[PDB]
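Down below is the structure, laid out as structure tokens.
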2 protein chains.
Amino acid sequence: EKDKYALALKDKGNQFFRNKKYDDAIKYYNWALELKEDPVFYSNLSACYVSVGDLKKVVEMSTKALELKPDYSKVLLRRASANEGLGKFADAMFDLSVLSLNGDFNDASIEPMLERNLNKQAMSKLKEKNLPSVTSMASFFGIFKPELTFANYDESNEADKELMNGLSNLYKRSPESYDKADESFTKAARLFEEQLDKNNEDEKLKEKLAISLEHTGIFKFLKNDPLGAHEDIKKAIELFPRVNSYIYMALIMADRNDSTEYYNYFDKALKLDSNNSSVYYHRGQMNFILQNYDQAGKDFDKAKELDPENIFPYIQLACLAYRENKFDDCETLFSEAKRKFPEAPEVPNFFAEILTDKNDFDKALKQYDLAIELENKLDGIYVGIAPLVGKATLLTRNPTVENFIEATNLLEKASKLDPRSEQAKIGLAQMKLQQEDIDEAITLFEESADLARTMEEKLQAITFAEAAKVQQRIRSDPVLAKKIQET
Amino acid sequence: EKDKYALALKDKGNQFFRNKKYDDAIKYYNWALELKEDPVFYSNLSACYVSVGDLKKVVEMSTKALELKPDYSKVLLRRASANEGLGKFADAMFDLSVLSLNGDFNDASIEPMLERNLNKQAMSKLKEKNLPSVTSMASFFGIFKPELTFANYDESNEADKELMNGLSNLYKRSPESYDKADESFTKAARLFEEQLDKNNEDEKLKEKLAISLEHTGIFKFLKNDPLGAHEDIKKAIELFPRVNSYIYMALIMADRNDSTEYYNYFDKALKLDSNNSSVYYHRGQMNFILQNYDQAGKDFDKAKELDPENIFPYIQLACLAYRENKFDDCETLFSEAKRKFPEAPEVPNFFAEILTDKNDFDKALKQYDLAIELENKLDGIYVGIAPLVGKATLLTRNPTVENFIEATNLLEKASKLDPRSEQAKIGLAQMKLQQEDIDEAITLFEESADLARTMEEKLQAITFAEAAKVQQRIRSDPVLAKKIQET
């Protein structure tokens, strides 16, 4: 009569589950398994682990369950979703594909799930191969020492003033500050460029128009093609070197094709500022992307020495060891910088995304919130929308009647502070699409498209949009639409 | 009562159909529709039109059948594959979706169909918002009058020999001839540079290097990325102008973003050989793309006068009217040229690509065979694999036991000749895919990725390959594979 208390335990557990006291139920299920190895006990296990957010467990218990009872859609579909959470798209489609056959589920219910997974899978494999978000600008210019001077500063000259305006709006974080710097920089370029013809052989004018263009091209780089970005900073070098010019040049080239010439541009830069710690940081990134995980973290040390205050030289090395499966050196190295600059939102935010990767959902979730705190705690901008979107991500990673609102809440906000952020836009479109608001979902995807940086990301957005449009066309007239409602 | 006859007419009609007498069957099926307007009649009547490759009709007889029996899975299915045949993917997906609801089709065999149509669609909307392939390059240069000799040729100098050997291979059509040209122009450019460095003011070395760089340049604008092409042909224009270089500039420039200069480049060219044909032909291209359907034509006629022997000026205007709805004009215009250069494969191939756009799979199918003919009645290369894949497409444009074997061959050959042409590759992949040849299809796809020009197509080829991968893994352990066989 063990089944008596086998059944008894289950039920008693079902309650410890009912009142959200999940941690409790699990036990009663684990011990009820001692009496009888009934699949339902595993199904119930995987079920609660979901509410807890433990996906690797959900995928285990779910398997054990199926292993004793193949015909178990309620479970298989759960593993299909749990797999998607762990980012295991291939398995996600396998479970779904096996599901589309066996049980008679099918219908426009699981079809979209496959599409989404296939999508993420393709986009992922592919990766082994107007101005962008404000939160990116900030992370891009954060490695440089903020300029605010520039010699022979102004006169009652409008050009010299525009330069100051933009050069001021460049740094100083704050929203719109970046867009402001852009327009003023370009204008400063128009003027000087004009004044230069009145003094074709002027020194102070070239230097001014030099730094003026040195910035116009960088924003162009951040904008469309490196076409203009080149001629601009190139002419800038011709007018007057300037460290940043070379560094920027070394990117517009490393951008495409190959020419180990830029690894010499840094050198051309050092020719001026032999200790311009920003250079050693970038040379570290290039060597870091060149799979050269050594010389990379070698330059960084020089970046940290020639400027300990700069947080990035730490963040890079921090978990660089992660791309070297040295989670040990990482987890602690991040901590070193996690308390050395106990006010910097970066560490919390980045270390967070890395914990999310290594699948430490329980921790990476806390880290983001920490970043979100230290973030708005300062009137700057550092790690802007990043945390909000980054958080909603690992959340949606586990769809929940509740959890989904938390995310859609975060994304909605995020997409308001940084409208130029597609990462946020698609997020919502994805959300509103699951919320049967296909109509709303479409508009978002469509817009997400416009915001997307490259064609691949654009092709991604349109597919959904299109898949949604066909869904929208089907959900017309109750004659067919109502038929879909039966769920 | 009279159904006795309708049945007879049908039965008798079913006989003519069973005897490949398709145009014969439709007759009795059509008279049967005079007595009794039965669904099975429209159905069968549509089954004919399919074998007769009359897609438009298929959608028709297929719809009216549904309008009398909405739960006609077979017909619905057919109309879906019919629509996709006419490039109407949206509808194709709509039909397939309903077939998932309405029809009790529990299978999952609709999924891959939706994802194909979806994919095709997604790319179609996205579009409206290593050297290339031999057959492609062969067309690009096809507008320039051969250049076999340059001034002050050789003294012994290797550079001069190289430049010549280069120009030689440039034209001469034939595959591999290009790979060598590219390889020579770069070598010729090098040498002539080392030499021009010995004598800055030698106008002979300048000219040589100019035409040397110019050619290396345009090739770079094909191996992809104007960054390197622009600088090369730019220096070629600073050393010694040269009409042909200005044209390439306006092209590398028109590629990037707006430029009130890439228009002035043509005029600069003109200042050299005002009565040059190519120039006006390209200026007509820009005006043609700039929707400037107006001036787009004036520039061609003026380009046709300066070289009536050139086919291209004709082929363009030949349908610059099509883009201007005026079809008939494009017809006589294609005729006018078809019989003024009745040996050129171009006219026939560029007519076929058009006839197909208008859904004239009939005259277009022939127009291909025609071009495929005149093509072989030559030794050069001219219209390369275009005709093959061309008819291979319009062929699979209606999946038939016969159709999928005709095109499949055409592609096998198409790839044999032009191993670069990505189209040929995916074509097979698509075939191998349906041919129930998964692993092979996956390979062809994976390969199609490596050859795809832009990440745009890259992600596409990977999508399929990935879908295929999951499909394969499923068709394993027959406790799952068997069920898949019950189609």
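Chain B is numbered as in Swiss-Prot; the shown residues are, in order, 94-222, 250-607.
Quick check of the header: X-ray crystallography, 3.0 Å.
Any Cβ shown, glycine's included, is placed from N, Cα and C.
What Swiss-Prot annotates here:
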- B:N277 to H: In strain: YJM1129 (VARIANT)
- B:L359 to S: In strain: SK1 (VARIANT)
- B:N364 to I: In strain: YJM269 and YJM270 (VARIANT)
- B:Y385 to H: In strain: YJM1129 (VARIANT)
- B:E429 to G: In strain: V1-09 (VARIANT)
If you compare CA-to-CA distances from B:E429 (variant position) to each of the variant positions B:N277, B:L359, B:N364, B:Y385, which comes out shortest? B:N364
Cα-Cα distance linking B:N364 (variant position) and B:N277 (variant position), given in Å to the nearest integer: 24
Relative to the Cβ position of B:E429 (variant position), how many further Cβ atoms are located within 10 Å? 10
Using DSSP and collapsing to three states, where does B:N277 (variant position) fall: helix, strand or coil? coil
Quick check on the gap: how many Å separate the Cα of B:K222 from the Cα of B:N250, given the 27 unmodelled residues in between? 27
Whole-number answer please: how many Å between the C-alpha atoms of B:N364 (variant position) and B:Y385 (variant position)? 11
How long is the line from the C-alpha of B:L359 (variant position) to the C-alpha of B:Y385 (variant position), rounded to the nearest angstrom? 16
The number of other Cβ atoms within 10 Å of the Cβ of B:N364 (variant position), counted over all protein chains shown, is 23
Note down the number of other Cβ atoms within 10 Å of the Cβ of B:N277 (variant position), including every protein chain shown. 15
Cβ atoms near B:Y385 (variant position) (within 10 Å, other residues, all chains): 24
Count of other CB atoms lying within 10 Å of the CB belonging to B:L359 (variant position): 22
Give the three-state DSSP assignment (helix, strand or coil) for B:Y385 (variant position). helix
According to DSSP, which of helix, strand or coil covers B:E429 (variant position)? coil
